[PDB]
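S.K.: Structure below; questions to follow.
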Amino acid sequence: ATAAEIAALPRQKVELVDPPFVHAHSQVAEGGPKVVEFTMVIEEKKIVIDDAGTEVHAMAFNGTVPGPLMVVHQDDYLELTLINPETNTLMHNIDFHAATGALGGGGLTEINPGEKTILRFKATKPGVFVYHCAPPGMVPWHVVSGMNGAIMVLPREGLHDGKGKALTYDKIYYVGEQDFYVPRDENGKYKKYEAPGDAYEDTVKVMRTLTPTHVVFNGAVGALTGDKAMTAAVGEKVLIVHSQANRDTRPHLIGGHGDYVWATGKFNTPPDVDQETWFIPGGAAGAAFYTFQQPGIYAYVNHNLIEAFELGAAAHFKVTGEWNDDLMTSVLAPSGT
Amino acid sequence: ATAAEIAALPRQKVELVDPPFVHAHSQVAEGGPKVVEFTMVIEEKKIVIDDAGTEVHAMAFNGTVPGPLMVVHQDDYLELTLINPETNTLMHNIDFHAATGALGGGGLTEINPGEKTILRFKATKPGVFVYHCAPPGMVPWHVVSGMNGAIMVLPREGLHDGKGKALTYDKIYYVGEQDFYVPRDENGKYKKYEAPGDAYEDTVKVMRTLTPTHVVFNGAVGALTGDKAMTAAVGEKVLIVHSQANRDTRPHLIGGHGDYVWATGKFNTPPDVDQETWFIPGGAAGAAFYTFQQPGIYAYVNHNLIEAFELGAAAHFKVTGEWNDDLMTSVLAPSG
Amino acid sequence: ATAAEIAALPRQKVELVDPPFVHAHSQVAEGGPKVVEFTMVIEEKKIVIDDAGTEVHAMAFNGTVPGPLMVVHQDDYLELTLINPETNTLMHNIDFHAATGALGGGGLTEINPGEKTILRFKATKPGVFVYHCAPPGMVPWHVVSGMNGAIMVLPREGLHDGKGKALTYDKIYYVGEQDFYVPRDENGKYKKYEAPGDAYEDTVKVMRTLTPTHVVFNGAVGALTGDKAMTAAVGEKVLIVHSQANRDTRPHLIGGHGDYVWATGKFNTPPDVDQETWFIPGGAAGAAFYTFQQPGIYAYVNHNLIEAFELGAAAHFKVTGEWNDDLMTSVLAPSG
Ligand SMILES: O=N[O-]
Ligand SMILES: O=N[O-]
Ligand SMILES: O=N[O-]
Ligand SMILES: [Cu+2]
Ligand SMILES: [Cu+2]
Ligand SMILES: [Cu+2]
Ligand SMILES: [Cu+2]
Ligand SMILES: [Cu+2]
Ligand SMILES: [Cu+2]
């Protein structure tokens, strides 16, 4: 409860890491409640989102789309220092869906260029939750320009299945999915602009059609493919956290499953099990736990397969280990009749 | 129950109230099963849905979009008197998703202007449920002209959580979300018409694109804001009923949560807890229970934020009470 | 188990039947795990999908859209022989969402015209699951040309509710829902093409709008209406399996409910109960169990009612039996 009991608590300062990785943390909390401190700087910057060179003026927490994942435990305090550099042109703020009051923090964190603010909130509910910018009057425009991310509030006793058995992951990846709305010219070619403000009117027109031009993971088409594929091994337990701040998605691991899936993202609601394809509504984050049982390349997609393979929403996993013929085998390889 | 057994049950006549409020009712049922009687009159009327003076020909149960919320308990009988006055132009009917048989009542309730009908059904399943008009051959046009609402069938023992603990609300509000499809002319200006039937063909062309021109709560952009903001106080338990008869939605209370959410709307399915944003498919109602912990303005939105802030799907709650600094505080206010 | 153990299991050859019917099977497994063998031939062929003569070049497992339902039990092996005749023009393969490894089998089953392959996988998780074609670089085009179906892996002890009570169905139907994307010329008329390849660029342009031109059950508008309505009787318990390989759907039985709904399709996740409309994400299958209480015609729809009644997503059930006036009755029939 009290203002002094809080200044009494230990403080841990965390250095953030760029998605899809997640900063070091412990699944089971060591000791009691803490004040966990994070800093993010906002950057307005041009990013290229496909191999054709399509540009968007992104508005990026910590310079990445999505913003990085913050991890705390239930009843810790999260204290954010948020900095809007004077090289930026717009006001920004932050709404944590994990927080209670003042529009998730948004009403207390409106910062013009050259301003900074420090917000603290108590993480009362365990789960993964979206955060995003929401300035009055231009809420969707900052969100669909990339200004969103997620946090994970772990139970103090770590994750468990619906029946109290402990679930401990070997590694965690954070996939942020972003719908972008890029205006086109009369030839069907994407338009380029000087500053974020100049793109505004044309972009609202595309937003009103409710049809994105690109739906991407980690800020671009093919961002998490090739040398940037996520990795695991046979027998490894992986937690994949996925967020979408504006639009629904339906994740699926091609060649795998979600063994336990908190599709709602909230760890006091028991997980669905054995899932093929799960559903995360726009404005939420979800998490899926899987133990890999076969080696090779997997794709991780939004299973509207037009959004995956035409609009960009596909990533890869490269998994090392030995093949299990009991689980699957080619009895007759492709061969002439 | 035999027809005799039904005839000896007490009857109770209910007066409906306009959304987002709900008629008086008790959470735990007082006594045994009843026949609960309601009457609705259908009104075809022009509504203006945004601040640019855009019009829809609404087809409104009891004259509101959405129609009003009706509340019974499990195993009561709902008896509806439905009237289509002679001032209307179209046939109408009603399909209750809570009812069993005859297309939810649609096949027994077809009434032309100048006609009335009385339908009775047993509310066998507890939950919130959509109702809507559905005349053969013109089903989606009546629904997306606002002819839909919801009913709530409470368990006889009131609401409970996953583990049988009782959940009693202080306040209930009913938010009906409506997708509208208004035709535009050559210069992108919304068209006006002089009778509902004149708008039919142009409207169908817009509907087949699957993209609404407006998505609103309580029948208009800004309906539940400012002045018509829903109110509560810190510490009050509030049940928010939300329906969408045609298209998906994903409600979210900005600055709060759904502490218990029956996202499917059905009270025998245990609620999800601690939700940030929940999902109601088109054709269903859902309900979220929350205890307010901070004062101030909250927005309640469909969290496709283009639908909320560009197309109209946003409401406000104004909440009185004292600020809790343990839950949230400004450590350093915006500064140089 | 050992290698000699696997090699020694009994084999059972099953003859498939076209949707919405399902091959004979037992709910409770008889005896121990088996290797269940199925054969499907792929057919590329023009089909007419609406009453205006609109044609699509379908890519059809076993000649139907959707492909047929295959039923095995948990820890059986499914062994599929897949044949791509030399009269087709494209390479195809198959991804089973129920399988583990090699992109669901897609990496091991790429067959050119004139080739066959045999894949075996162990069905380790119980549920209904989508299967579909997925050739690298052309995945959505084969899926939205109809090249998808579902399998059901039953628990060895048959279905049960959340409380472990047995659920035994009398009839099972499979409804496959398909989104099609058919190009139009500048006059608004649907285009026709000589070969499947000729339609590819124009179809991808429509696909990128994310808006189907048609959403159908069993491969055409009205395929499951009229004399092809699905049938049941009052008191029969029906399982309805529904799949959508690419796009979300929200099924609803108009006049009925889903008494138990595995909306995720996975039988180790307890079913939701008393559902009015449930929600199946694109890329999944779901299953709903209902006991019919009232006779008459029911419609079974995607409850975006524009998709149901303008774009094709509506089926009928015809149910025989005696009317139950306790559940529903017309107290006063429509009158002046
Ligand atoms: O199984 N992914 O299409
Ligand atoms: O948290 N509202 O976007
Ligand atoms: O109740 N079906 O619209
Ligand atoms: Cu911003
Ligand atoms: Cu939000
Ligand atoms: Cu009507
Ligand atoms: Cu309906
Ligand atoms: Cu194919
Ligand atoms: Cu798939």
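Shown for chain B, in order and in Swiss-Prot numbering: 40-375.
Technique stated in the header: X-ray crystallography, 1.5 Å.
In case you wondered, yes, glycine gets a Cβ from its N, Cα and C as well.
According to Swiss-Prot:
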type	residues	note
BINDING	B:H131, B:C172, B:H181, B:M186	Cu cation 1 binding site
BINDING	B:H136, B:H171, B:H342	Cu cation 2 binding site
MUTAGEN	B:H171 to K	Loses nitrite-reducing activity
MUTAGEN	B:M186 to E	Contains only a type II copper atom and fails to catalyze the reduction of nitrite
S.K.: Does B:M186 (mutagenesis position) have same-chain partners at least 6 apart in sequence with Cβ under 8 Å from its own Cβ, and which are they?
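M.R.: In sequence order, B:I81, B:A97, B:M98, B:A99, B:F100, B:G106, B:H131, B:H171, B:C172 meet the Cβ cut-off.
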S.K.: For chain A, which of the recorded positions B:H131, B:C172, B:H181, B:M186 fall under 8 Å by Cβ?
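M.R.: Checking chain A against the recorded positions, no residue falls within range (Cβ-Cβ under 8 Å).
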S.K.: Among the recorded positions (B:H131, B:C172, B:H181, B:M186, B:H342), which are close to chain C, meaning C-beta separation under 8 angstroms?
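M.R.: Listed recorded positions passing the 8 Å Cβ cut to C: none.
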S.K.: Which of the listed binding-site residues (B:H136, B:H342) has the least company, meaning the fewest other Cβ atoms within 10 Å of its Cβ?
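M.R.: It is B:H342 that, of the binding-site residues B:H136, B:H342, has the fewest other Cβ atoms within 10 Å.
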S.K.: Write out, in the order they occur in the sequence, the residues of the chain not among B:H131, B:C172, B:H181, B:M186 that have a C-beta within 8 Å of the mean position of the C-beta atoms of the recorded Cu cation 1 site.
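M.R.: Apart from the listed residues, the neighbours are B:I81, B:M98, B:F100, B:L129, B:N132, B:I133, B:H171, B:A173, B:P174, B:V182, B:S184, B:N187.
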S.K.: May I ask for the distance between B:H181 (Cu cation 1 binding site) and B:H136 (Cu cation 2 binding site), taken between their Cα atoms and rounded to an integer number of Å?
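M.R.: Just about 16 Å between their Cα atoms.
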S.K.: Using a 10 Å radius around its CB, how many other CB atoms surround B:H181 (Cu cation 1 binding site)?
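M.R.: There are 22 of them.
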S.K.: When a 10 Å sphere is centred on the Cβ of B:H171 (mutagenesis position), how many other Cβ atoms does it contain?
M.R.: 30
S.K.: Tell me the Cβ neighbour count for B:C172 (Cu cation 1 binding site), meaning other Cβ atoms within 10 Å of its Cβ, over all protein chains shown.
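M.R.: Other Cβ atoms found within 10 Å: 26.
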S.K.: Would you mind pulling the DSSP three-state label for B:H131 (Cu cation 1 binding site)?
M.R.: strand
S.K.: Which recorded positions among B:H131, B:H171, B:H181, B:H342 have CB under 6 Å of ligand 6?
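M.R.: Close enough to ligand 6 are B:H131, B:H181.
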S.K.: In terms of DSSP three-state secondary structure, what is the assignment for B:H181 (Cu cation 1 binding site)?
M.R.: helix
S.K.: Let me check the 10 A CB neighbour count of B:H131 (Cu cation 1 binding site). How many other CB atoms are there?
M.R.: 24
